[PDB]
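Reviewing the structure listed below.
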Amino acid sequence: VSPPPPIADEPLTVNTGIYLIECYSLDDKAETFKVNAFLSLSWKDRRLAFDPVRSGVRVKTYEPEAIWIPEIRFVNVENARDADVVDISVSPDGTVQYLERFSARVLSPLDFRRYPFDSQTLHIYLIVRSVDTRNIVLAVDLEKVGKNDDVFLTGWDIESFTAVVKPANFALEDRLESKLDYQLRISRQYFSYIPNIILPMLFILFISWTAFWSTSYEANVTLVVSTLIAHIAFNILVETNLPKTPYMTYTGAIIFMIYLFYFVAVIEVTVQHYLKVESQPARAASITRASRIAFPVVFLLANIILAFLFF
Amino acid sequence: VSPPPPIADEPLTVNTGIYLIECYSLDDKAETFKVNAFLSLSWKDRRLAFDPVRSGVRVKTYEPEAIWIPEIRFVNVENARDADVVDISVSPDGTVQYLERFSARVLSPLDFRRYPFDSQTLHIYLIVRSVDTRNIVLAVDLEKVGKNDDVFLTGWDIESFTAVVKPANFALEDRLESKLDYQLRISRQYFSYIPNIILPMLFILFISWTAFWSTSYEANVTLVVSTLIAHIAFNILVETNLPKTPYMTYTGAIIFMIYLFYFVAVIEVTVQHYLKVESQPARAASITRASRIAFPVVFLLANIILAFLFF
Amino acid sequence: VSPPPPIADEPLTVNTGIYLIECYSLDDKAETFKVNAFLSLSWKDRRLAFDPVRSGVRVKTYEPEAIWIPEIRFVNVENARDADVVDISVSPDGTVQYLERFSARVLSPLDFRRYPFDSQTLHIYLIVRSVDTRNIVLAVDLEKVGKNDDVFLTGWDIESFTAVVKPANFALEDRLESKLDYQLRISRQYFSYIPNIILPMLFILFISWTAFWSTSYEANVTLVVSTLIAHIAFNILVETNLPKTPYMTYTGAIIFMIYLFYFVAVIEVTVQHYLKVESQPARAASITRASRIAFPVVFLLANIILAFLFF
Amino acid sequence: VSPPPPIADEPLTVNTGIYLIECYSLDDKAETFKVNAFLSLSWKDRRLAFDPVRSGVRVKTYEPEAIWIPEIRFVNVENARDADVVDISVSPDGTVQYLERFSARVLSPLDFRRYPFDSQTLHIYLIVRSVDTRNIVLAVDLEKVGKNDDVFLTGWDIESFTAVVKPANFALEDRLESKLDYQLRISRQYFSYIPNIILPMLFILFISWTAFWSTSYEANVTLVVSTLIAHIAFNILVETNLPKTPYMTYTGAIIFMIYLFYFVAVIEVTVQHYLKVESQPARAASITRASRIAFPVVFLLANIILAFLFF
Amino acid sequence: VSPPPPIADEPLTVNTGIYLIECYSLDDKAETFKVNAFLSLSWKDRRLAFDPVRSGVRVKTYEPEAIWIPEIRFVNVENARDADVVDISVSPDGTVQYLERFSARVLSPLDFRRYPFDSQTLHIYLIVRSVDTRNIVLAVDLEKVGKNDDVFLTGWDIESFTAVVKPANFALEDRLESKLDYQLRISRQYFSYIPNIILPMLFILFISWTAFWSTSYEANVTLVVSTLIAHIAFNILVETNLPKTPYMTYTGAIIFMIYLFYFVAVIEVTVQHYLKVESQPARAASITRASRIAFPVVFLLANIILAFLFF
Ligand SMILES: CCCCCCCCCCCCCCO[C@@H]1O[C@H](CO)[C@@H](O[C@H]2O[C@H](CO)[C@@H](O)[C@H](O)[C@H]2O)[C@H](O)[C@H]1O
Ligand SMILES: CCCCCCCCCCCCCCO[C@@H]1O[C@H](CO)[C@@H](O[C@H]2O[C@H](CO)[C@@H](O)[C@H](O)[C@H]2O)[C@H](O)[C@H]1O
Ligand SMILES: CCCCCCCCCCCCCCO[C@@H]1O[C@H](CO)[C@@H](O[C@H]2O[C@H](CO)[C@@H](O)[C@H](O)[C@H]2O)[C@H](O)[C@H]1O
Ligand SMILES: CCCCCCCCCCCCCCO[C@@H]1O[C@H](CO)[C@@H](O[C@H]2O[C@H](CO)[C@@H](O)[C@H](O)[C@H]2O)[C@H](O)[C@H]1O
Ligand SMILES: CCCCCCCCCCCCCCO[C@@H]1O[C@H](CO)[C@@H](O[C@H]2O[C@H](CO)[C@@H](O)[C@H](O)[C@H]2O)[C@H](O)[C@H]1O
Ligand SMILES: CN[C@@]1(c2ccccc2Cl)CCCCC1=O
Ligand SMILES: CN[C@@]1(c2ccccc2Cl)CCCCC1=O
Ligand SMILES: CN[C@@]1(c2ccccc2Cl)CCCCC1=O
Ligand SMILES: CN[C@@]1(c2ccccc2Cl)CCCCC1=O
Ligand SMILES: CN[C@@]1(c2ccccc2Cl)CCCCC1=O
């Protein structure tokens, strides 16, 4: 239990590898996911070397307390991960192969700008702090980095899991720290949002537009106000599935714009009635006649303009 | 505490058995259930053999630290299960009988396509990793696999609990791994969904169709829009009890279709009024007269077509 | 730490007693409650006997590790209970008095058929597994079974706490198991449901029936549809306080029936208007006149019939 | 580790003191709060006495395992409190000063009758069980009982924290138990309920009363039914912030009464229309004219009568 | 394991430093956030001093049990923090450098008066209790106080993290206590509240004001009551995101005021109809004509007055 000293003054390299067994619980509001994975570590501790011939074994086993093991920690987790050591195997030249299975709740932020058509890059950061008698550095053994074929992140498609090979070394409170960037890349499954949120929301909007083929204020006011309410619901529904971003989300813009198309419609519906009461069904009907086209056209127009600004 | 070595080079076979004591908390959104069960392990460690005559006992007891026990783990769990060792009993020939009682939260995905008339196969996967001095293989002792008669999974009927006898062996990071597939088969209890969701949803739809026996736009608009709102509620209610699937669920299709039957009805209700205002109660009433049949018939028609595509 | 051997071949009897200190968190959806209680155990381990005269003490103390203690476990709990040993007292003849204070979350199912006028029998099952060198059997020391006068289960009245004196012995995976049935009997406090759910729900229904003293379709449709909506709310409110039962609950029937009385009312309201438009205020008014009596009488009739089927 | 024996046969007195550092999470539905406090214990164990002169120290330190410490426990907590021993200090005459810092979730019931103008007395009960070789009794060292000035119970005003000096001694399962009653006295902060619940609820009610200055059934029905719905919302909102009491709460009565004033109003609104249709605007208008006064006066009357029965 | 004694009678100074790694879960209702940080401690324990020349090391390592470490605790946390010791490094003069990584849930109250345009000062209080053989005092090593550049508090902007250098010393139950005030300063990200809550709420209000350009009571009542309902929703939405303050929040005032502008509008809408029925379209229309200006002007007026009182 003290770090393997340098036959010189080289920094000690620890080889890391993560193999995801489960991803689950990608919580958008909290911006967390839960992982369940193999962590693999490898470094040379010459003090542990031995003879295959004399000792008679090709490889020797140790319990974690027996030998020095590098204090590797995750940077962006809620709590210290729950780890369970699975195997420590030393080879004759003093090469250690560490293997734990852990579970942690990771805290990587998401970009909601293109929601629900967004993609994310999840981050799991490995870090290790250098000790007083030598510098420890992390490196990625690509051979030991992966994920099993089952790994299903409910509601998301998993594109890739890779590590940035080059550690970011830097100084944190006196000693030096080595940080590795594992990257889980995912894209949201947009399908459900279509029949659940987007279409219904459009339907109630279209239903509102039939007031342009009506002359009854007593009824138009009921069409336009009733649906505006239904819209409010969908609005609230959506913003309870989402963290409060300081930027504007796509679904948020669309949802907000539609408020305008309701307010303008209530205006037109009111203007039209104001005329009819003053005996002007002529002016009214010419406005009402334009609305029937102006709305769907300015809508299908502005949506195009949003999509542009967003994709 | 080191694996029983081979009188040859055979792999060491561990015999497994799971006996469910409780299933509970089948959470559809998270796609998890909680289990509370006996895990039973059995293998031969010849080093532990003894004489009944001399030693005077037909069977000897050991504490878990005393002997080597195979590191068996669950693949698809949230966290390492909580286990409590109940008994370790060694027989004269060096046969070990291990028995723990554990509880875990298992993570097996569900298929919602036929919801709420769906059936699921829950999976509990046992795995064991081979050590450096021999290969460990899992096997199923059917005699030790079952569930007690109480085991009640609230809201589900339990059909069966069996294991696939043949382990999937494969290589994971250097060493070989042996994985067993225990399978809990359940079918959802569809009853409640009938008076709680399905019928009410139909009733409000039928109530909407009485606008076809009315000439009052001021009222039809109130019938059709008011119920469309009630429908929206049921829609939201249902989609908060369900994970966001990238496929279409039965209840989801039915619920989405009904939106169309609301939008078409608002159209007809509007068309009819447009005629009456132009003085055409003739054309109107002939359309309105067809609707009274076309709707219920196209509905009862399309539902049949869905059920088909789904079952 | 090995079981007291038989001066013969009798099974070892352990005397149990549970004394509830707290019940709390009766969760209807989950069908669990949380308990906080004394567990008391007593058995004879002759090896522990001693002389009062020589040893000078009337009774001797031991720490749990010092002596063999029977592995007693709860059958229907979420996780192994949290226990804290309070006292172990051995008397001269080798009689042990064990006493722990534990807390567990128990998993006993409820019957909702008569909800909210229902009563439940909660179950806490003690179990013990026989060891290889003798059979262990549980028994109830009634003197040590009870609950303190405070024990308040929020929202429920506690009728009784008793144990079934006769253990169910049976064989589970090789060895024999002894199971005791402690029974907590409770009845739901129905009062609040009256002003919170039941009356309001009736009031909105009665408010709907004033359409029978009206000839205005434009208004009846608003009365009947608006209240049907309010009803839907109460329906949803109630079914979020309740697990999804595969049987029909009382409140559920009542709530479902009322849907019918809304659908029929919308029919009558429509029929009446259809006549009036065809110039038939005569036929209309004779129907409308009957409704004013038929409804309240068929309602008060059918409710009686439900109560019957249910109580 | 065995209790200090009596130089006679006196019971051993343990002096207790609680000093709250944090109160937080007063959960009305669960009737729990969370505490974070100093527990202080003091008793005489003569075996521990020593000489200041020879030993050279005015006071000696011990680790909890070194000496016997009385098993003090909380009666009304969810789980055994988390404790962290801060200090054990023995004085020459064998006087022990124990000090832990703990946190627990306490389970004291609340009285909602005057909600939200209610006050509560929270209870923390210390208990200790007598051992076989002498009787232990609790007492309150007032000097060591208090709370820091910060202690802020979000949404409540803290009036006082005191202990009932006289322990309740009694026999529980063979041995004698000593129980102390610490009492945290709080009064609810009623302010927010005013602009959030009470006034809005009144406003929508007043808005409903403008139907008394209207002759339009088509509109009155919309005023009265629409607001009755808004009221239902506030009702539901309030009863989800509150446990289900078997008695009647103030806010509950007020909220329930208002249902009546809606049902009567719908009646009057209907009666008035019934007359007008029979050509009787005379009778109608005389009723409608009374309502304009009868309602506000019978309301402001009945509220006074409730407040009376409740305060 | 006993405190370093004074070469005199000076108090022992412990140097503290906190370096935030994660902030997350700022829960407004509970008034808590979760922290994940380095705690750094440093003090002189001369008993530990040694010779670099003889001993051959520039610095020596110890496990936490080996040496005396000051019992530093957080004042305002839910539970004793989870700590993991990262390093203990002793320098020849007996200077100790302690370093743990901890996570706690902190309990600092927020000021909602200017919500959602508010700023907060979060507090993390370190405390240490003096022992019987000397006084311990805390101090801030500024060099060891900070936060990494990632630290993202979802929905908030982080302005600063600093410590008040001067400890508050005071007496708590016999001994002296030293308390340090670490201060995390944050300002809320108000943006989202604009399109999500504030504008929608204004739009529905404006939509209500179109009743001033209408003469139809049957319709005005529907406009004004329908939107009052939508407003109620937003009100409820907002007050479920917020603790119940005994003071008035900005959003709360605005939301409450708007109720008045609904009640007055319903009055005017009623007054206008009352006149029209008495044949007075003259008086009506002069009132209605003023409203069209009075409302928007008294609104835009009063809002200015609130903003003033609040900022
Ligand atoms: C058009 C304008 C008006 C529109 C009206 C819209 C109405 C919207 C109302 C919807 C209310 C539904 C509230 C939540 O419903 C369910 O209530 C139950 C009561 O507790 C929840 O119980 C569950 O809790 C977990 C999630 O909270 C689940 O995963 C668990 O399995 C389950 O116990 C269910 O998960 C939860 O989904
Ligand atoms: C015609 C149709 C009628 C339509 C009207 C229906 C309106 C219904 C709206 C009801 C609002 C629902 C949300 C209530 O706000 C609060 O939301 C909080 C979560 O954001 C909840 O938080 C609480 O959770 C525990 C209960 O499970 C409490 O014990 C906790 O103390 C509290 O934090 C509160 O319990 C809960 O009261
Ligand atoms: C025009 C549209 C038609 C219908 C309009 C919408 C009507 C439906 C609105 C219903 C709102 C539901 C009120 C909030 O739900 C309840 O709030 C209570 C207080 O927060 C919940 O209390 C519970 O909290 C957990 C919820 O997950 C449960 O597990 C606990 O057992 C229980 O304490 C109840 O379990 C939970 O059912
Ligand atoms: C006329 C005035 C307007 C009237 C209409 C306004 C009514 C608007 C209806 C509001 C319906 C919202 C119901 C709650 O929906 C969902 O309830 C589920 C039940 O549990 C939630 O489930 C989730 O809860 C966590 C949030 O803390 C997530 O992080 C979890 O991953 C997820 O299980 C979802 O997050 C949550 O989005
Ligand atoms: C005329 C009848 C009235 C018209 C309709 C009445 C209004 C009905 C709309 C009320 C629905 C309000 C939604 C509540 O669900 C939300 O769910 C979110 C998660 O899905 C919550 O998120 C938060 O939950 C904790 C408890 O509030 C917070 O402290 C957490 O920080 C945050 O994650 C939000 O705080 C919580 O407000
Ligand atoms: C698809 N995931 C696998 C798996 C990998 C690691 C742990 C568990 C599993 Cl079930 C399944 C068996 C072949 C190997 C493989 O990749
Ligand atoms: C129905 N479950 C049982 C049970 C099995 C295992 C553990 C507890 C239980 Cl009460 C009940 C007693 C007979 C044996 C049996 O299968
Ligand atoms: C009512 N419960 C008591 C109690 C019993 C056991 C534990 C705590 C408590 Cl206060 C209160 C004191 C008299 C004895 C009794 O039954
Ligand atoms: C107001 N609470 C104090 C406090 C008391 C105990 C623990 C922490 C803290 Cl802050 C603050 C400093 C003066 C003493 C005091 O009462
Ligand atoms: C921005 N935060 C950093 C960081 C600091 C401490 C722990 C983890 C990390 Cl990731 C990232 C790498 C440069 C140093 C730094 O401040």
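Per Swiss-Prot, chain A residues shown: 47-357, in order.
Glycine is no exception: its Cβ is also placed from the backbone N, Cα and C atoms.
For the mutagenesis of A:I244 to Y, Swiss-Prot gives this note: Marked gain of function, with a ten-fold shift of the proton dose-response curve towards lower concentrations. The structure shown keeps the original residue. Cβ neighbour count for A:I244 (mutagenesis position): 18 (other Cβ atoms within 10 Å of its Cβ, all protein chains included).
Annotation of the mutagenesis experiment A:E264 to A in Swiss-Prot: Decreases cation selectivity. Decreases the binding affinity of TEA and TBA. Nearly abolishes block by Cd(2+). Using a 10 Å radius centred on the Cβ of A:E264 (mutagenesis position) and all shown protein chains, the other Cβ atoms total 18. According to DSSP, A:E264 (mutagenesis position) sits within a helical segment.
Quoted from Swiss-Prot, the note on mutagenesis experiment A:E264 to Q or D is: Decreases binding affinity of TBA.
There are 25 other CB atoms within 10 A of the CB of A:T268 (mutagenesis position), with all protein chains counted. One entry in Swiss-Prot concerns the mutagenesis experiment A:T268 to A. Its note says: Increases the binding affinity of TBA. Weakens block by Cd(2+).
Under mutagenesis, Swiss-Prot gives A:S272 to A with this note: Increases the binding affinity of TBA. The Cβ neighbour count for A:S272 (mutagenesis position), using a 10 Å radius and every protein chain shown, is 22. Following the DSSP three-state reduction, the secondary structure of A:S272 (mutagenesis position) is helix.
In this view, A:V284 (mutagenesis position) is surrounded by 21 other Cβ atoms within 10 Å of its Cβ, with every protein chain counted. According to Swiss-Prot, the experimentally introduced change A:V284 to M is described as follows: Displays an increased sensitivity to propofol but not to desflurane.
While the structure shown retains the original residue, Swiss-Prot records the mutagenesis experiment A:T297 to A with this note: Marked gain of function, with a ten-fold shift of the proton dose-response curve towards lower concentrations. Also shows slower apparent rate constants for activation and deactivation. Displays an increased sensitivity to propofol but a decreased sensitivity to desflurane. In the three-state DSSP reading, A:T297 (mutagenesis position) counts as helix.
Here the C-alpha separation of A:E264 (mutagenesis position) and A:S272 (mutagenesis position) works out to 12 Å. Mapped onto three states, the DSSP output places A:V284 (mutagenesis position) in helix.
Around A:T297 (mutagenesis position), a 10 Å sphere centred on its CB holds 24 further CB atoms from the protein chains shown. Not one of the mutagenesis positions listed as A:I244, A:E264, A:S272, A:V284 brings a Cβ under 6 Å of any atom of ligand 4. Checking the mutagenesis positions A:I244, A:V284, A:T297 against chain B with a Cβ-Cβ cut-off under 8 Å leaves no residue at all.
Applying an under-8 Å Cβ distance to chain E, the mutagenesis positions A:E264, A:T268, A:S272, A:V284, A:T297 reduce to A:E264, A:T268, A:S272. Classification of A:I244 (mutagenesis position) by DSSP places it within a helix. Taking only the Cα positions, the spacing between A:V284 (mutagenesis position) and A:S272 (mutagenesis position) is 19 angstrom. The closest partner of A:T297 (mutagenesis position) among the mutagenesis positions, by CA position, is A:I244; the full candidate set was A:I244, A:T268, A:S272. A:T268 (mutagenesis position) sits 23 Å from A:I244 (mutagenesis position), taking the C-alpha atoms as the reference points. When the alpha carbons of A:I244 (mutagenesis position) and A:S272 (mutagenesis position) are compared, the span between them is 18 angstrom.
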